[PDB]
Amino acid sequence: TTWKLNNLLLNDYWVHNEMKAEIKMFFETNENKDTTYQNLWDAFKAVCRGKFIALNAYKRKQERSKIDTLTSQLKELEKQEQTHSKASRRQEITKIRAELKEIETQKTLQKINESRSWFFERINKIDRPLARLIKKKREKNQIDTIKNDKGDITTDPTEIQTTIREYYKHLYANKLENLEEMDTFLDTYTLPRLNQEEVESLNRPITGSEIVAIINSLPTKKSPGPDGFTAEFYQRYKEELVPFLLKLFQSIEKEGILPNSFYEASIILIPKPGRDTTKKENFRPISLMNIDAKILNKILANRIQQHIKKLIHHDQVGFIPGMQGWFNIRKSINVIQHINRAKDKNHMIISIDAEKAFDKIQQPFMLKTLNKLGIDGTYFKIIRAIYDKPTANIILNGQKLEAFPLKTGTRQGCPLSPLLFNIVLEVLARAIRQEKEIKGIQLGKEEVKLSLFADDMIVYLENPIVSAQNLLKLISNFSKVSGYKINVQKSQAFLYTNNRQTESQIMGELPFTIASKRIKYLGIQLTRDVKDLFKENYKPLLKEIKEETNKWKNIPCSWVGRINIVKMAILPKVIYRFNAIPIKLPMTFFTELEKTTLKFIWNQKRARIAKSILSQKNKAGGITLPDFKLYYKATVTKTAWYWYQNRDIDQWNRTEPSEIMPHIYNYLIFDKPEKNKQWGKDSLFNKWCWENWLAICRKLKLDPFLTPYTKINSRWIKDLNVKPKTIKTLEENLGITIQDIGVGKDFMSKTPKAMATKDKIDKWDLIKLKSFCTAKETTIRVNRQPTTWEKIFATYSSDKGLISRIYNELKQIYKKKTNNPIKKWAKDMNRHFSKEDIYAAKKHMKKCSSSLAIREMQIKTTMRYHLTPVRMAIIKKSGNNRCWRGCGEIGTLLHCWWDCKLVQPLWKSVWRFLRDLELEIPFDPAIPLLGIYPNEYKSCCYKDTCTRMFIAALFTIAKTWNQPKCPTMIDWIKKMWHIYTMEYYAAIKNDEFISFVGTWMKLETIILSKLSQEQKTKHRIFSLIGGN
DNA sequence: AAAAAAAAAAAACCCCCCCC
DNA sequence: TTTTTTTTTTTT
DNA sequence: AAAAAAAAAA
RNA sequence: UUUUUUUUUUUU
Ligand SMILES: Nc1ncnc2c1ncn2[C@H]1C[C@H](O)[C@@H](COP(=O)(O)OP(=O)(O)OP(=O)(O)O)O1
Ligand SMILES: [Mn+2]
Ligand SMILES: [Zn+2]
């Protein structure tokens, strides 16, 4: 039983201070020059573990002191009664039993109330409860049925255990000592070498600021390593741990020896989805490292990520910051299309996946690669230190296995493992790119050979009968030195051949199974014929979404919960599909997706709130609603950003097939329009992107051709037949846009650097640039204030969050007129609401309470969600419009909520409660029903209390919506007490107690003063707060 | 000539919260 | 009464 | 410019 | 039940 740190223990103030004092005292009394700092850090970890155990035991003992004394007294009195029975002893025993039972009941009630409060704070939001409700039951780590060596099913725990441990020990024991072959392979091919500056950047001395940056970036709510310390321990005791962690890492840099804890890790076997559980090779051995080892490896990973852009080509986008997965997906789709349009089809596209990508990678080959990449000195010495004697023990069925060495492979679950694996696999990538014998597919003026995402490598070949053989020979050579293994049972290949004999020979020699219809690549069904992309990618997407809706039909969550479910689960999948393949989708797809989503949201019933109302911003609603057409436009127009940027790493841009003006995509945005050129007959992604960008620009009624962000390289300047050296000079000196050099009277005059730039340009081109720039049309078209749409694609140098900004701008642009239900409320009371009243009602809807249940109730009240006798009488085309619950009056919404003689006494009680709170609030239905206040009620010190009372009243009114019995004050008070308990524990957990007490103390005291003792005891209503 | 916006007509299902 | 779907008109 | 959560890929 | 990259949503 390995100890683990409980995060709730770190939130205790006394334990916090005691543990900080212990850390400081120990680490200033045990620090000396008679011992190394690695063993000192290990001893510090052991001492912290022991002190934490002692503190937890002390806390448990103190928390149960009163009950322990009571139970001791009860047992003693019971023994005395058994020996000699007395009446007073019986009375004392009964009283002690009653007190003990009351204390235990209070403790359990507090526990369940804390749990209910935590759930109620995130009842319908995008959070762990909703995702857990979506997901199936959590799979336990109890693997009990696994194939043995002799081919028979076994269930004996000892045999199961020994089979797993022996298999994984064998997996991590095969270390190759053929150093000469590795050196030869590295020397054969050319690899990048870091210069002196980058090497000194890697080997720079560690600073405490790096420790803080890494500690703050550590993910929370993650399982601790074998040492049992969580990331929260390092984040919370950060102030006293950065100096000693920094000194330990300095000792590591001077000596190169790591603490013994840095090596030990625990391997947890997750079953791989879509694979057979009973197979022992079908488990992913992730490793939980100590958070300090994770800190060191994350420092190292950041240091190498500083230069990962130079170390690794742009063909590889897995684990590489700043490049998306669809970079390779669109590129492969374009290559497939180019093959399909090829008159002679002699191409192959092999999707190769590495079997156990960096579980079979070689540490010696990795070290040799790092040496060959210029990585040497302190950084490489630390890298060699962390791979010196790795050791992992499998945590199997909750039992720690005896540890085995990691003589081979790279530990999974390590911050540095992806970067090092990418570095090692880049040797093979550059070998493939640099081997002229294997031929890539010549798309336009560029050659395309390979694209990588982690170990998912796709190779495009021409003349495959020799290219595939040479690629296999190269991969075998790489395997002989690095242990890289091809996952034959997952690797596939599209083989385009017009000769049956050559094709049959290729399947005869090639081990890859030739996919005839589709290849699953990064969750995307790459198609052999590119016209099948919609039918093999989006029709399955609709089928999957329909199945998920059918599975969630009986889910126990409301319409807000279902909207957030669609956002949390369905929406990312749709967005990923749109990003990977932004092909022109038929409107049938969007209508079907919207119908499925809306049927899911409203439980296959009629929509209570119009989808046009929810599709607006959160102002009209407060929870909004996904717009899949607008999201599709956002993803398809995001390519405009990559067009404008015109980066050298965007190969997926240039592989689009084209016959007229091949270099056109960089000259389309904020650039002169074509002369009705019929470019892009059959392009798949870029033509639709351009059409949608132009449509959006037309919708904005803005000129997208001559823009303040028009480049100097743009066709506007190029068509002047100016020398490209002038464009280079203007880009280097002044800037990249026309504004940077000025137009009109501002032509090369706003900056003294313009005078120097003028001397570097030919006078003919200077004259022509002056003539173009000082023209009236150019001056008015360029010297104008840019819009948000233009700023999205031009002023942002990073592609992070392009979809969100573009989608928000599109939701602003495509805003649709909707019928405001607040105006219907105004018509209901025969009174007029101003713009200020509408804003107040919408804001009250937005932030009546933090919890989404209270907000959902307020939204349903204000947005006329509830069903009424008048409305239902209309739907059934009957005449039963009489109010429910029985009054003889017409059942409008204002009647059901406010004016009914049955609900009216509840509102009179609410107003009495308001009255003894010294609140003079007018008897206006708008005040509770929508939160609309008179203009003179500017004071907000009573807003929250009134909101709580009114919304609890709405809750208890909806509780008995058509019930002939009238809503009562007691149920309203019970709902208020439930809300009070929830917000009390929420404030206790979220450190927001003062504001909660400010808006809940007087109301609670009046509740207690207006309730009898019998009601308080029966309904469990009592004060949770004191005098503070 | 095709895409997008707007207006008119029809159909809905007499509770509503709660439900981790 | 309110929402959705269809349809007819207008504009690029 | 922060935090939290979810999801996709590996 | 870990790691990297990316994406979105919500709260400011
Ligand atoms: N859930 C995960 N947690 C941690 N690391 C992961 C996870 N999924 C994938 N990886 C990392 C480690 C793998 O070596 C690497 C490549 O993933 P992947 O190709 O799916 O599997 P794999 O190469 O480990 O084995 P196999 O190809 O036999 O399924 O990505
Ligand atoms: Mn793999
Ligand atoms: Zn009534």
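Chain A is numbered as in Swiss-Prot, which gives 248-1275 for the residues shown.
Even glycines carry a Cβ here, placed using N, Cα and C.
Now, the feature entries from Swiss-Prot:
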type    : residues                                                                                               : note
BINDING : A:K519, A:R522, A:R531, A:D600, A:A601, A:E602, A:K603, A:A604, A:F605, A:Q659, A:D702, A:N734, A:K737 : dTTP binding site
BINDING : A:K556, A:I559, A:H560, A:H561                                                                         : Mg(2+) 3 binding site
BINDING : A:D600, A:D702, A:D703                                                                                 : Mg(2+) 1 binding site
MUTAGEN : A:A701 to M                                                                                            : Reduces transposition efficiency
MUTAGEN : A:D703 to Y                                                                                            : Reduced transposition efficiency
MUTAGEN : A:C1130 to R                                                                                           : No effect on binding to RNA; when associated with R-1134, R-1143 and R-1147
MUTAGEN : A:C1134 to R                                                                                           : No effect on binding to RNA; when associated with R-1130, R-1143 and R-1147
MUTAGEN : A:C1143 to R                                                                                           : No effect on binding to RNA; when associated with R-1130, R-1134 and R-1147
MUTAGEN : A:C1147 to R                                                                                           : No effect on binding to RNA; when associated with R-1130, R-1134 and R-1143
DOMAIN  : A:1242-1260                                                                                            : domain 'DUF1725'
Contacting recorded positions, sequence order - A:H560, A:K603, A:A701, A:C1147 vs ligand 1, Cβ under 6 Å: A:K603, A:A701
For A:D600 (Mg(2+) 1 binding site): DSSP state (helix, strand, coil): strand
Which recorded positions sit within 10 Å of A:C1147 (mutagenesis position) - Cα, from A:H561, A:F605, A:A701, A:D703, A:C1130, A:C1134: A:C1130, A:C1134
Spatially closest candidate among A:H560, A:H561, A:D703, the listed recorded positions, to A:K603 (dTTP binding site) (Cα to Cα): A:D703
DSSP state at A:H560 (Mg(2+) 3 binding site), helix/strand/coil: coil
Rounded Cα separation (Å) that holds between A:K737 (dTTP binding site) and A:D600 (Mg(2+) 1 binding site): 7
Pairwise Cα distance for A:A701 (mutagenesis position)/A:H560 (Mg(2+) 3 binding site) [Å, integer]: 13
Counts of helix, strand and coil residues, the domain 'DUF1725' (A:1242-1260), according to DSSP: 16 helix, 0 strand, 3 coil
Rounded inter-Cα distance in Å - A:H561 (Mg(2+) 3 binding site), A:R531 (dTTP binding site): 28
A:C1130 (mutagenesis position) to A:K519 (dTTP binding site) - Cα separation in whole Å: 58
Candidate nearest A:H560 (Mg(2+) 3 binding site) in space, where candidates are the recorded positions A:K519, A:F605, A:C1134 and distance is Cα-Cα: A:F605
Nearest of the recorded positions (A:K556, A:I559, A:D703, A:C1134, A:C1143) to A:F605 (dTTP binding site), judged by Cα-Cα distance: A:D703
Sequence-ordered binding-site residues from A:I559, A:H560, A:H561, A:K737 with Cβ under 6 Å of an atom of ligand 3: none
Filtered recorded positions, from A:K519, A:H560, A:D702, A:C1134, A:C1147, whose Cβ is under 6 Å from an atom of ligand 2: A:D702
Distance [Cα-Cα, Å, rounded] between A:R531 (dTTP binding site) and A:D703 (mutagenesis position): 16
